[PDB]
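Report on one structure; see the data block that follows.
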Amino acid sequence: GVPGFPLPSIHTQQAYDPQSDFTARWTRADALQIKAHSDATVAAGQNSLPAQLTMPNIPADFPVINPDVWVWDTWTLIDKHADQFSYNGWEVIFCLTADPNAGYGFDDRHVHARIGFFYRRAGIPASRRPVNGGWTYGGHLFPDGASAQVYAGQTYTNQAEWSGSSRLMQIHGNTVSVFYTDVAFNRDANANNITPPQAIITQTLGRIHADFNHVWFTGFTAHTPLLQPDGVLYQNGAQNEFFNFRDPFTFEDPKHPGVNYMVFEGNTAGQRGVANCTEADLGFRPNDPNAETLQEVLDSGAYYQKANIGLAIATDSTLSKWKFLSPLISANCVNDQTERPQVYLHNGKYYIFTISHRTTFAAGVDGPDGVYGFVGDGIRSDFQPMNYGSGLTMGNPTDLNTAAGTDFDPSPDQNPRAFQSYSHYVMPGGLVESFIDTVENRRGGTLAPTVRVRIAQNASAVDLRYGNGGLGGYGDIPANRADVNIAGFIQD
């Protein structure tokens, strides 16, 4: 109830059938709360965010995970409940990787990304390992031809492997199903698409292995298209050449064993630039003195920002086949990007976490790059945005009062840590891993210090007593469960 700003929308948190068609809305009313709690008295380049929603500062002299590989979106090996498993004594993490010494600049790595994996010994406290994580690099995760099979006999200039998840299919076996986003591009000489990009959510099954020294994989030769945008629940390339569709995360319905769901980044279907946002996407409470009109918001171009978090359900046991369901959350007229959705269980509630960019917010809505959060009573809920009704869980240190800039061209009046990290993922215990983007005109293609957020109902707070003032050591992505498979172990 903050002076001069609209009240946040009302959200019940009530569960709905996941098969139903109810979509929660991260409304303008909700999102505007961010600038409502942003301290407007700060000096140029100081953090205007509320201190408990700010991520600790990353040091300029951070280490690198590996001097020979660029590393960003990073996940690890999880079961159907998102618990993180070591395998026969090893921790493993899967990364979008790229090559520093090939021709291209950090910012153009994306059309080049390859999934790689790192490993290190399990069961060891972070204070006892190298400053840079101790991660030894295993190489590419997939055999070289294999991800491009999805686009065999189509024409493109670039085909890359974008992020997703790795699921331990057998809690004490070795089958892993990697879900990832198999993208293709057809760029002209100025990097413009002559033809709209393709993103296809893809499964590949493979087996993990480990001896005493060394981790490795087998399989990953079969890459099965699972989902691609249909242009009716999820926006496609024909509709918007800049459409988002990626970041598959799967899980077993906790209240229903056997049934599997997946959550992924999307956009609200339809042709780009259609000005079809509704009073519901604005979500103001009746007679609020500070509400905006639908006509104002439209006139301002906000209808260009049309993110959703999508849902799909596996149509059998193998996770090789899936049906789209109505989106879980839309952010029409609020933000174009809700990346890396995950459902997360805590205290018998359901949390959707997703990350976003300051510069994908719609006109007149404003917030940091970082992690945004929603709570409810089920998989499909009338989700309540976290903290002051805003959705903000943990932003990079940002002055919201001054211009944002970019991770390659910083504005002088903005904070040098606005782009310190991205791709935050919330691990059991509320531990948050992420990659370093920009710290004081130092680009990091590398893992950021793991950090912690205590989560309490519809609110959160960064734990300033985690590790070292909140900073928990670089690349710390720890396993809370152990897969001890003696029989595949002796099969080396």
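Chain A is numbered as in Swiss-Prot, which gives 63-554 for the residues shown.
Cβ atoms here come from the backbone N, Cα and C positions, even for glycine.
Swiss-Prot has this to say about the protein:
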BINDING   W134, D135, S225, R308, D309  sucrose binding site
MUTAGEN   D135 to N  2300-fold decrease in kcat for sucrose hydrolysis
ACT_SITE  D135  active site, nucleophile
MUTAGEN   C339 to S  60-fold decrease in kcat for sucrose hydrolysis
MUTAGEN   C395 to S  60-fold decrease in kcat for sucrose hydrolysis
ACT_SITE  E401  active site, proton donor/acceptor
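Swiss-Prot feature annotations superimposed on the structure.
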residue: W134; record: sucrose binding site; contacts (Cβ under 8 Å, 6+ apart): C157, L158, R171, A175, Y484, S485, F497, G507
residue: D135; record: mutagenesis position; contacts (Cβ under 8 Å, 6+ apart): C157, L158, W224, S225, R402, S485, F497
residue: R308; record: sucrose binding site; contacts (Cβ under 8 Å, 6+ apart): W224, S225, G226, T243, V245, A261, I263, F326, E327, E401
residue: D309; record: sucrose binding site; contacts (Cβ under 8 Å, 6+ apart): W224, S225, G226, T243, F326, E327, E401, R402, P403
residue: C339; record: mutagenesis position; contacts (Cβ under 8 Å, 6+ apart): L356, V359, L360, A364, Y365, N394, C395
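Within 10 Å of the C-beta of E401 (active site, proton donor/acceptor) we count 22 further C-beta atoms, all protein chains included. The number of other Cβ atoms within 10 Å of the Cβ belonging to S225 (sucrose binding site), over all protein chains shown, comes to 25. Those same-chain residues not listed among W134, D135, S225, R308, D309 yet with C-beta within 8 angstroms of the centroid of the sucrose site C-beta atoms are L158, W224, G226, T243, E401, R402, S485. For the sucrose site listed in the record, the two most distant Cα atoms among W134, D135, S225, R308, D309 lie 15 Å apart.
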